[PDB]
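Comments concern the structure below.
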Amino acid sequence: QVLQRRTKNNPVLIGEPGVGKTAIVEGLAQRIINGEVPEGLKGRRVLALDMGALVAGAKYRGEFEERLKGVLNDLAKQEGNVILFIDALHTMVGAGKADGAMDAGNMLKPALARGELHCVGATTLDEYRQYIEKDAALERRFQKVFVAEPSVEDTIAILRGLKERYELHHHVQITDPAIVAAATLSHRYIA
Amino acid sequence: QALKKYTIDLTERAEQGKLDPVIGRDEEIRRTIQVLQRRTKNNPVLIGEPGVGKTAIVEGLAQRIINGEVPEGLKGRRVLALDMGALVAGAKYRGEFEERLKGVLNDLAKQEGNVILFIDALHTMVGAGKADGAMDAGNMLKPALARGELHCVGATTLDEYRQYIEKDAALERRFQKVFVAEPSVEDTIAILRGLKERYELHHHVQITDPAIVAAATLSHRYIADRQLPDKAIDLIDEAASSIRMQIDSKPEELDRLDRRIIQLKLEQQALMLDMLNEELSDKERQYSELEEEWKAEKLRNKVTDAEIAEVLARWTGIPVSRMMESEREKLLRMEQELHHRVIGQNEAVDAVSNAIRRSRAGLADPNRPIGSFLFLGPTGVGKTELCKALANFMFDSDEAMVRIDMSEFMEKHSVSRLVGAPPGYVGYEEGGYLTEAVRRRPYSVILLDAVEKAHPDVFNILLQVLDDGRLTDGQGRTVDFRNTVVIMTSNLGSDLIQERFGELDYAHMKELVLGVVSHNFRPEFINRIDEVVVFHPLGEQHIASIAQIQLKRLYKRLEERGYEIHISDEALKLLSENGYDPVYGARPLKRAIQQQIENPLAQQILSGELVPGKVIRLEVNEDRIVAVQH
Amino acid sequence: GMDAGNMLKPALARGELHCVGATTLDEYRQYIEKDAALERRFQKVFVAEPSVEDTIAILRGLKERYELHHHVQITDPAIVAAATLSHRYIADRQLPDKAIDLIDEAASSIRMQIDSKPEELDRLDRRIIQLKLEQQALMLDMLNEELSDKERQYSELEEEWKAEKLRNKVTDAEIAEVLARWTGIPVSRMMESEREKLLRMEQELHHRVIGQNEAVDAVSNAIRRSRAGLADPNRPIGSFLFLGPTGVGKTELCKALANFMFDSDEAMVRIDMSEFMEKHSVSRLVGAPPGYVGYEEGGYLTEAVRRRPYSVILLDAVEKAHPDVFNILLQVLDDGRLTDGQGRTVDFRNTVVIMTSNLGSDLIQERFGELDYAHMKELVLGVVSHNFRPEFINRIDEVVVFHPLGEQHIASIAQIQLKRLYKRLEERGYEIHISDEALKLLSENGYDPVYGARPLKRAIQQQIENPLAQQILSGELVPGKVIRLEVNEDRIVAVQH
Ligand SMILES: Nc1ncnc2c1ncn2[C@@H]1O[C@H](COP(=O)(O)OP(=O)(O)OP(O)(O)=S)[C@@H](O)[C@H]1O
Ligand SMILES: Nc1ncnc2c1ncn2[C@@H]1O[C@H](COP(=O)(O)OP(=O)(O)OP(O)(O)=S)[C@@H](O)[C@H]1O
Ligand SMILES: Nc1ncnc2c1ncn2[C@@H]1O[C@H](COP(=O)(O)OP(=O)(O)OP(O)(O)=S)[C@@H](O)[C@H]1O
Ligand SMILES: Nc1ncnc2c1ncn2[C@@H]1O[C@H](COP(=O)(O)OP(=O)(O)OP(O)(O)=S)[C@@H](O)[C@H]1O
Ligand SMILES: [Mg+2]
Ligand SMILES: [Mg+2]
Ligand SMILES: [Mg+2]
Ligand SMILES: [Mg+2]
């Protein structure tokens, strides 16, 4: 619902660490593949923008800015087809900030407001406080989707779903009492 | 040229109909025009909080220039938006950036003064391109800004301005601070009534004018991080997206039930005891009923104020939505659902219930918290049980509540541990405990347990909190407490209540114990309290009912282990008569259950004597409770 | 780019190069005093900020120049007013620069009013086209009356503009208007609407603060001293201390000021002084000193006043704090200045400082009868003398004493709170008339002198809003009928007739 707005198509996924925030965007990408989204998103491309690969080899004045501007022009060339994904959005906040350099916050800050960049974020609820609420303009560019920690029954359903992958990796069999024991006991004892 | 490569002509985009309508802001656009037509320092900076309409004022200036709604000096000007990112973006070599910026200034000089330059994020000019050849792009525009040969309209923020522009006071004089205020509720209603048509034509919905006035009002009340008109437009836009997605595939409840039946389909695949085929059968039946009803009504295609209430309930967290029939029937059985865990104690369960019915009916005072109670009475009577029953009713978890134990707060420093340290000190950036927690989830239940065990002037923080719903942490931001329920459990009249609960009605008891509380508290603080409710000690029928509650949760603690336990109707009489004394409430019942059942029962489970599967009956001896195997 | 300083550094201490530099007083410290050899190549000529009369001379020559640019006339009283008003109210910048800024923006405003049309015609033109598009959007209203009134007034001012066919000079009034829009302080002359509002100051405060006459008078007199140009320009506008028992309307009078002056209750620098029960909460309100954690974020009071210099500063329940905060207030209240941790002084001279407290609660509740106002003020001021220092209660402009609320007062407050309850239920979609016997039950089940007028709010809350919320949620009461709050023998009950 937030990605298909007119302006500010920017959902930042915010929860504690471990609650399944990268997994929500992976589930979104799998629903776009399987066709389980509405007709508006049928055929979108979830691209994962890399802050480390943009900052990496750019030591001259105006090389990060040129890489990032080429990224923005290629996304504008796609005619609104690419859902952009930035996890650890606070890394985007302080990315290309050299001595008098246009960092990634201040260069994405016009296109995020104008709804022409469909940036899905993901940041922890305390990285958000340290880093993103520090800068209130880029903070208002994004809409917060609070990802709550799931219950024990939800965790049993998750583990029943991920069971086959751990069986195919470890070459063992995981029994359903082990699943309800893992969810119950780790919810009770691990703090 | 150089202006065509590093600017974007806003009057062309206003001419082509690509900028939004700009509504109101008459004073601000007028003062921008008065500062642009000076002789020296032609430079207005638009300065306000983020979201209040600063870029909107410059786009409105471009649209009045196109429509000829300006004075005769401006008819024919061009508004070019300087993009500082491109200027820095290509400029790899020494002198390349300075050449680009000087070429921009020469082409601006060749326009005979017929260009309004625009630099939003004006603070990205102090230090743009500083290097070994530190010409910095603020130091190069500074002669042209000094002499009024450049009509630069800047638009920085209000904190960005201080951190970036006021550090350099030679450029800070070159501009003219045009302060842009946040629009009121009425002005935002007038804004949304003109921007309505563009969001309608993008989302292919109709936005009813009650949804506009409701969006402005509800975002002004229930959102505190953001500012009008931005959050009102957020509610309108996301509700239109929601309606468009419903019309696109299928409505809400059909999506909920379809996802949960495919969920339980995968989970029933994973279970190949269950109590799942019952759940999947119920959800399939309800999905087929709603599919029949959806084929009967063949809905939501408009955007009313109910959609705005749903979007605000998912954004913030506060339930402002309309009460659906299941939740409304749940909330009329508020008192009945709370006596499944707090037996006895009618007055406080009613008081809690009336506060949440005021809050959901839409009758609560918007300037105070939802309910600010003071629980009093002896020990073990269901004070903290009623607070945990509240949190379990309201959030479907017992410890889903901001709980503050006021017995860690015996000294006057704990004020700092709940609002955080001031600037300069150790826990400055770590925030405060109460402020951060309520600012995360604004709609919450706050418990302040054992309130007499604190220093007496710790509750002055709560004077602010309970009267106005506001509390400012050390960093200077005020947290809003107007959607919280603040509960303060205490026992300041326990000897009096145990002494005279006989031969007195409830009102005389409240009068006398409230005099005792006046001896302990201040007249400011027991005036902020919504309702003081006084608890009563537990009689024998109460401890019989509490014994049934605690034995039910013991049966659940041992059924999950794999043991089925019945009890005699006489052994429950022994627990109810051994665990009764009118001074300690319902804890002697709990350690009597603990001893007289769980010590022999755990003695025998570890012994291997009691095989699972067989029904473990708890029958009496002459004085004991023995477990048998038959 | 050695690069550009070490190249010239031999060529400067031999006199061959005649380099006249011109740098700022802080760019020299940052960039030239860092390198001591280049620092001794130059002779520091000190260009000090001129006085007001030097600024008047500068503006006379520049009057000639800016008149020949804007094609207006600048009157010499506008020059002496630009120098005086910019020296007093603009604390951000310096002379003669900000005086030239007032002169040039006033000439721009006069040129635009000559060019298109006057101010009030543009105001009403934009408002009638705005409400015309809003009526087009409303195609309940209560807007046709307002738009018809604005169209009538625009037709009247258009006829008067044809009757005088204005402003073509630049006098001191336009200088004051440019200053009032630069800063925010109403330095402007009083128009008819603002002055008719401001002589109704005490009437417009008693629509929200019933009772409490002396405090309304003191507040009203402070703001009428301010607008008439009679305030002491070295102190703040007013600096009060509100005393009384609880629930008598202290924080209400502060909110009624903010709503009067600023159109909102939440437009005030509200400082909850009970958070300052330590000795380092001074650093909460002034700021961290250099080299510390919260340094870059400024203070709280200093930033809030330095954004908006004309404001209302509430210091709520001020007796709760620790007395060092009152030392910070000594600076603020005497000379209208406060230096924050970054070393920049903030001009508090256009603010109203209000300090609510309840230091004589028992004394006012015990002896407000059989004493006049003066002896009551004397006795509670003795109590204040015990709590505060003779420094601090010597800078207080006026110590007003609030009285406990009587039966007629709580009846009037009951009508105010029932009007806002009618507002909530009307915005929900319901209508309530109340019975006069029910209003007697409210005004009699909510009267006790020790707690003021919050027991009234609790009695309204319980005896109306708990059964009314029980009935609205039950489906029992229907949108579109008058809910008569009638009485049983002891209870207010709601019906549907
Ligand atoms: N709903 C889910 N369904 C299936 N697997 C999940 C789900 N949520 C989380 N997981 C798994 O849980 C693990 C961690 O979840 P992540 O989303 O990667 O953590 P995170 O939310 O990214 O938090 P951080 O900030 O990255 S530590 C991974 O193995 C995920 O596959
Ligand atoms: N007065 C107004 N009339 C019409 N639309 C407005 C008005 N003010 C704001 N808006 C719209 O509301 C949103 C506010 O966004 P912006 O004004 O661009 O934010 P901003 O004012 O630039 O503040 P920052 O610091 O740049 S994020 C945009 O969609 C604007 O088009
Ligand atoms: N009215 C009650 N209904 C049900 N269980 C109760 C009731 N009163 C006490 N209990 C049980 O007794 C235990 C202790 O009661 P609490 O309510 O926690 O005591 P308390 O009311 O907090 O009094 P203090 O002064 O805090 S010790 C709870 O965990 C419940 O299991
Ligand atoms: N004169 C009054 N007119 C109208 N409402 C009033 C009046 N006095 C008090 N009230 C109401 O009482 C509430 C609290 O009054 P306040 O003045 O805020 O209390 P207070 O003066 O701060 O005294 P303390 O220190 O809190 S006990 C307000 O929210 C009003 O609704
Ligand atoms: Mg992750
Ligand atoms: Mg902007
Ligand atoms: Mg307890
Ligand atoms: Mg108060």
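The first residue you see is number 1, and the count goes up from there.
Method reported for this entry: electron microscopy, 3.9 Å.
Just so it is clear, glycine is given a Cβ too, placed from its N, Cα and C backbone atoms.
Summarising the annotation, Swiss-Prot assigns ATP 1 binding site to B:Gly48, B:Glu49, B:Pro50, B:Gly51, B:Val52, B:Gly53, B:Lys54, B:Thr55. On its own chain, B:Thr55 (ATP 1 binding site) has B:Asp120, B:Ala155 as residues at least 6 apart in sequence with a Cβ closer than 8 Å to its own Cβ.
When secondary structure is read from DSSP and collapsed to three states, B:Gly382 (ATP 2 binding site) falls in the coil class. For B:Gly377, B:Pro378, B:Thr379, B:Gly380, B:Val381, B:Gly382, B:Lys383, B:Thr384, the entry in Swiss-Prot reads ATP 2 binding site.
Looking at Swiss-Prot, the entry for mutagenesis of B:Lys54 to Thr (Swiss-Prot position 212) says: Loss of ability to form oligomers even in the presence of ATP. Loss of chaperone activity. Listed in sequence order, B:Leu46, B:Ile47, B:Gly48, B:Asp120, B:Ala155, B:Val180 are the same-chain residues six or more apart from B:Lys54 (mutagenesis position) with CB atoms under 8 A from its CB.
In Swiss-Prot, the entry for mutagenesis B:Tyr93 to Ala (Swiss-Prot position 251) states: Decrease in ability to disaggregate proteins due to decreased substrate-binding activity. Retains hexameric quaternary structure and ATPase activity. The structure shown retains the original residue. In the three-state DSSP scheme, B:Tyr93 (mutagenesis position) is classed as coil. Spatially close to B:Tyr93 (mutagenesis position) yet at least six residues away along the chain is no residue at all, judged by Cβ distances under 8 angstroms.
Within the same chain, residues at least six positions away from B:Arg174 (mutagenesis position) with a Cβ under 8 Å of its Cβ are B:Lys41, B:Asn43, B:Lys142, B:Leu145, B:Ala146. Quoted from Swiss-Prot, the note on mutagenesis experiment B:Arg174 to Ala (Swiss-Prot position 332) is: Loss of ability to form oligomers.
B:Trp315 (mutagenesis position) falls within a helix when secondary structure is assigned with DSSP. Within the same chain, residues at least six positions away from B:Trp315 (mutagenesis position) with a Cβ under 8 Å of its Cβ are B:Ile223, B:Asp234, B:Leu235, B:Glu238. Listed in Swiss-Prot as a mutagenesis experiment, B:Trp315 to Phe (Swiss-Prot position 543) is described as follows: No effect on chaperone activity or ability to form oligomers.
Cβ-based neighbour count (10 Å, all protein chains) for B:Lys383 (mutagenesis position) stands at 27. Looking at Swiss-Prot, you'll find the mutagenesis B:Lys383 to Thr (Swiss-Prot position 611) noted as follows: No effect on ability to form oligomers. Loss of chaperone activity.
For B:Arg528 (mutagenesis position), the same-chain residues 6+ apart in sequence whose C-beta sits under 8 angstroms from its C-beta are B:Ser372, B:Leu462, B:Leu463, B:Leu466, B:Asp467. Look at B:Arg528 (mutagenesis position): DSSP puts it in coil. Quoted from Swiss-Prot, the note attached to the mutagenesis of B:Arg528 to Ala (Swiss-Prot position 756) states: No effect on oligomerization. Loss of ATPase activity.
In this structure, B:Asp569 (mutagenesis position) belongs to neither helix nor strand by DSSP; it is coil. Sequence-distant contacts (6 or more apart, same chain, Cβ under 8 Å) of B:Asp569 (mutagenesis position) do not exist in this structure. Quoted from Swiss-Prot, the note on mutagenesis experiment B:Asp569 to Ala (Swiss-Prot position 797) is: No effect.
In Swiss-Prot, a mutagenesis experiment is listed as B:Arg587 to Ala (Swiss-Prot position 815), annotated with the note Loss of ability to form oligomers; loss of chaperone activity. The Cβ of B:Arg587 (mutagenesis position) lies under 8 Å from the Cβ of B:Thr379, B:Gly380, each of which sits 6+ residues away along the same chain.
Sequence-distant neighbours of B:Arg591 (mutagenesis position) (same chain, 6+ residues apart, CB-CB distance under 8 A): B:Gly579. According to its DSSP assignment, B:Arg591 (mutagenesis position) is helical. Record note (Swiss-Prot) on the mutagenesis of B:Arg591 to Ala (Swiss-Prot position 819): Loss of ability to form oligomers; loss of chaperone activity.
Where Swiss-Prot documents B:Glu598 to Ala (Swiss-Prot position 826) as a mutagenesis experiment, the accompanying text is: No effect. In the three-state DSSP classification, B:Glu598 (mutagenesis position) falls within a helix. For B:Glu598 (mutagenesis position), the same-chain residues that are 6 or more apart in sequence and have a Cβ closer than 8 Å to its Cβ are B:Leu554.
Within the set of recorded positions B:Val381, B:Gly382, B:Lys383, the entry lying nearest in space to B:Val52 (ATP 1 binding site) is B:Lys383 (CA atoms).
By a simple count of nearby Cβ atoms, those within 10 Å, the most crowded of the binding-site residues B:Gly48, B:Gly377, B:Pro378, B:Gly380 is B:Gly377. Most Cβ neighbours within 10 Å among the binding-site residues B:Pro50, B:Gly382: this distinction goes to B:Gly382. Proximity to chain A, defined as a C-beta distance under 8 Å, is registered for none of the recorded positions B:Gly53, B:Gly377, B:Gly382, B:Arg528. Around the Cβ of B:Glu49 (ATP 1 binding site), the same chain contributes B:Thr157, B:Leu158, B:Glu182, B:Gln227, each under 8 angstroms and 6 or more positions distant in sequence. With every protein chain in view, the residue among the binding-site residues B:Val52, B:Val381 whose Cβ has the most Cβ partners within 10 Å turns out to be B:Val381.
On the backbone, the CA of B:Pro50 (ATP 1 binding site) and the CA of B:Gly377 (ATP 2 binding site) stand 50 Å apart. Among the recorded positions listed (B:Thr55, B:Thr384, B:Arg587, B:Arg591), B:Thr384 have a CB atom closer than 6 Å to some atom of ligand 7, in sequence order. Within the group of binding-site residues (B:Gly51, B:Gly53), the Cβ with the highest number of other Cβ atoms inside 10 Å belongs to B:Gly53. Only B:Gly51, of the recorded positions B:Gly51, B:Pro378, B:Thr384, B:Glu598, place a Cβ under 6 Å from an atom of ligand 2. If you check the recorded positions B:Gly51, B:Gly53, B:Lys383 against B:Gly377 (ATP 2 binding site), the ones with a Cα inside 10 Å of its Cα are B:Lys383.
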